[PDB]
Amino acid sequence: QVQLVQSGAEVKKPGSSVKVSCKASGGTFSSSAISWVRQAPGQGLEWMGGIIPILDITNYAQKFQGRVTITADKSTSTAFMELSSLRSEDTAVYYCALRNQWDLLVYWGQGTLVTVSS
Amino acid sequence: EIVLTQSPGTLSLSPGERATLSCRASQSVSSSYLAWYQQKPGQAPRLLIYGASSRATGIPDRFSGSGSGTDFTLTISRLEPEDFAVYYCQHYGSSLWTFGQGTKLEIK
Amino acid sequence: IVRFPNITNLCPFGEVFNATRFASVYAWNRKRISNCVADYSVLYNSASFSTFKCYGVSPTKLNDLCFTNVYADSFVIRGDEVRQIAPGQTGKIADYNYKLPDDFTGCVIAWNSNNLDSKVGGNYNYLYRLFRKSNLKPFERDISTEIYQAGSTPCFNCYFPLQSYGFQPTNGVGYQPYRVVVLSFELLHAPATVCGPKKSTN
Ligand SMILES: *[C@@H]1O[C@H](CO[C@@H]2O[C@@H](C)[C@@H](O)[C@@H](O)[C@@H]2O)[C@@H](O[C@@H]2O[C@H](CO)[C@@H](O)[C@H](O)[C@H]2NC(C)=O)[C@H](O)[C@H]1NC(C)=O
Ligand SMILES: *[C@@H]1O[C@H](CO)[C@@H](O)[C@H](O)[C@H]1NC(C)=O
């Protein structure tokens, strides 16, 4: 019954910051890992990083160390990613994905485009 | 690290025939963490295969995954008109995800 | 207070429970779980299991515990054979394929797998041992291919010890296949490594 729900976005200037939320439903927020994946136009997918809320462990992909913050707030069954100091090379679709333990199946949300421009 | 490479980058196929996609890892992985996905332009990835072989709910039995070690594959038995899409493999172990570029399965 | 080990991982149970292929009963598959966190509430609360019986522990207390080791033994049996996977039981599986010690700590979990394991013409990849000269000791795997007797002669007779089952959609419930996972625990006198989801403090 797992579902991931994401918000929309727009940024008016490079150097600014976007924070995107992913609300989880269907229960089992705990005992799961949440990852963020980006898809730039014309590209394939890349992993940015991810978090395990009950261990409160965050692991970032190396190219995204700096600028990217991944956090979570289990009290509202949600997770966030924030990308600061945007450079317009990053006007990609951002997806959240979740996997529970006791399973193998990966659930995906509806990726949200973050467009950054004058 | 774990780098998946797909082959061929592109396919040119008749609707109605059989075709396969290859995915090759740089280092061996557990089969339990491999998945195949597809996209149509403008859409979120659709899961087809997980655990390197289980079929995802809602996926027709045209799609069959298999493999081990570094060598994995996805077979589509008939290539129906709806099956022409960009496909790709993913390794989803807990420490690092990797996505395999992708292959474009064209009709022509 | 709550003062559990500084564990940085979630337990890899998906591989145990959500696998496409399960071992046959005479060649059951054991896996070890260690140095991880698991929330047992979720699995327990799921309504998918037909059987969930614990020995020495209660399901509701599992999250407050931490174990030395956890071993997961998985295999396929018929529905009517579920009765035998328990301490104190006898029968062709309890005696020839999968023996539990009678003094047992852990949980036995099982569910109907007709949708995955039965095949239209019969899934004959699942075999059971019918012939053995003596009973098994706890946790033995008899994977031999030796041949058994009938009359008082050397090797009418020469029975192949294993029998495949016709797991087919045509079966009534007692003949549908079931997937069984047994979680065996080691605990207390130990530097325990498999812990529940507790908020360790101070
Ligand atoms: C792999 O797991 C999926 C998901 O199963 C759910 O989560 C489990 C932890 C457990 O609580 C299950 O009972 C839950 O359903 C399985 O997909 C489900 O399969 C059943 C048929 O048996 C179907 O009725 C459900 O709708 C499916 N749910 C979803 C979300 O797809 C899948 O069958 C498992 N695969 C294997 C090989 O075991
Ligand atoms: C790890 O956990 C044990 C539990 O008894 C504790 O003694 C030890 O100090 C902990 N290590 C750290 C770095 O906190």
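By Swiss-Prot numbering, chain C shows 326-480, 486-532, in order.
In case you wondered, yes, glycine gets a Cβ from its N, Cα and C as well.
Of all Cβ atoms in the protein chains displayed, 20 besides its own lie within 10 Å of the Cβ of C:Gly339 (variant position). Under the heading of natural variants, Swiss-Prot lists C:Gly339 to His and annotates it as follows: In strain: Omicron/BA.2.75, Omicron/XBB.1.5, Omicron/EG.5.1.
Within 10 Å of the Cβ of C:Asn343 (mutagenesis position) there are 16 other Cβ atoms, across all protein chains. Listed in Swiss-Prot as a mutagenesis experiment, C:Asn343 to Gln is described as follows: Reduced viral infectivity.
Same-chain residues at least 6 positions away in sequence with a Cβ under 8 Å from that of C:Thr376 (variant position) are, in sequence order, C:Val407, C:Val433, C:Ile434, C:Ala435, C:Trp436. Record note (Swiss-Prot), natural variant C:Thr376 to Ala: In strain: Omicron/BA.2, Omicron/BA.2.12.1, Omicron/BA.4, Omicron/BA.5, Omicron/BQ.1.1, Omicron/XBB.1.5, Omicron/EG.5.1. The unchanged residue is displayed.
According to Swiss-Prot, the natural variant C:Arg408 to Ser carries this note: In strain: Omicron/BA.2, Omicron/BA.2.12.1, Omicron/BA.2.75, Omicron/BA.4, Omicron/BA.5, Omicron/BQ.1.1, Omicron/XBB.1.5, Omicron/EG.5.1. In the three-state DSSP scheme, C:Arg408 (variant position) is classed as helix.
According to Swiss-Prot, the natural variant C:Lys417 to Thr carries this note: In strain: Gamma/P.1. Mapped onto three states, the DSSP output places C:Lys417 (variant position) in helix.
According to Swiss-Prot, the natural variant C:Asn440 to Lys carries the annotation: In strain: Omicron/BA.1, Omicron/BA.2, Omicron/BA.2.12.1, Omicron/BA.2.75, Omicron/BA.4, Omicron/BA.5, Omicron/BQ.1.1, Omicron/XBB.1.5, Omicron/EG.5.1. Cβ environment of C:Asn440 (variant position): no same-chain residue six or more positions apart lies under 8 Å away.
Quoted from Swiss-Prot, the note on natural variant C:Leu452 to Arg is: In strain: Delta/B.1.617.2, Epsilon/B.1.427/B.1.429, Kappa/B.1.617.1, Lambda/C.37, 19B/501Y, Omicron/BA.4, Omicron/BA.5, Omicron/BQ.1.1; Contributes to cellular immunity evasion and increases infectivity. Under the DSSP three-state reduction, C:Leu452 (variant position) is assigned to strand.
With a cut-off of 8 Å between CB atoms and residues at least 6 apart in sequence, the same chain places C:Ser349, C:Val350, C:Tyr351, C:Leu492, C:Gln493, C:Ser494, C:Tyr495 near C:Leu452 (variant position), listed in sequence order. Under the heading of mutagenesis, Swiss-Prot lists C:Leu452 to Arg and annotates it as follows: Increased resistance to neutralizing antibodies. Decreases HLA binding to NF9 epitope. Increased binding affinity to human ACE2.
In Swiss-Prot, a published mutagenesis experiment is listed as C:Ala475 to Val, annotated Increased resistance to neutralizing antibodies. Listed in sequence order, the residues of the same chain lying 6 or more apart from C:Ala475 (mutagenesis position) and placing their CB within less than 8 Å of its CB are C:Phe486, C:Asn487, C:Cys488, C:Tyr489.
Among the sequence features in Swiss-Prot, the natural variant C:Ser477 to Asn is noted as follows: In strain: 20A.EU2, Iota/B.1.526, Omicron/BA.1, Omicron/BA.2, Omicron/BA.2.12.1, Omicron/BA.2.75, Omicron/BA.4, Omicron/BA.5, Omicron/BQ.1.1, Omicron/XBB.1.5, Omicron/EG.5.1. Under a cutoff of 8 A between CB atoms, and with a sequence separation of 6+ in the same chain, C:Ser477 (variant position) has no neighbours. Secondary structure at C:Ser477 (variant position), as computed by DSSP, is coil.
One natural variant named in Swiss-Prot is C:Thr478 to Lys, and its note says In strain: Delta/B.1.617.2, Omicron/BA.1, Omicron/BA.2, Omicron/BA.2.12.1, Omicron/BA.2.75, Omicron/BA.4, Omicron/BA.5, Omicron/BQ.1.1, Omicron/XBB.1.5, Omicron/EG.5.1.
The Cβ of C:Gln493 (mutagenesis position) has 15 other Cβ atoms within 10 Å, all protein chains considered. Experimental mutagenesis at this site is recorded by Swiss-Prot as C:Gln493 to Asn, annotated: Reduced host ACE2-binding affinity in vitro.
Reduced to three states, the DSSP call for C:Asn501 (variant position) is coil. Listed in Swiss-Prot as a natural variant, C:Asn501 to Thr is described as follows: In strain: 19B/501T.
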DSSP three-state assignment (helix, strand or coil) for C:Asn440 (variant position): helix
C:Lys417 (variant position) and C:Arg408 (variant position), distance between Cα atoms, whole Å: 11
Neighbouring C-beta atoms (10 Å sphere around the C-beta of C:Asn501 (variant position)): 17
Cross-chain proximity of variant positions to A (CB under 8 Å), evaluated over C:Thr376, C:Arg408, C:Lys417, C:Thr478: none
Where the C-beta lies under 6 angstroms from ligand 1, the matching recorded positions among C:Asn343, C:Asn440, C:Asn501: C:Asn343, C:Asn440
Residue among variant positions C:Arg408, C:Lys417 with least C-beta crowding, 10 angstrom cut-off: C:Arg408
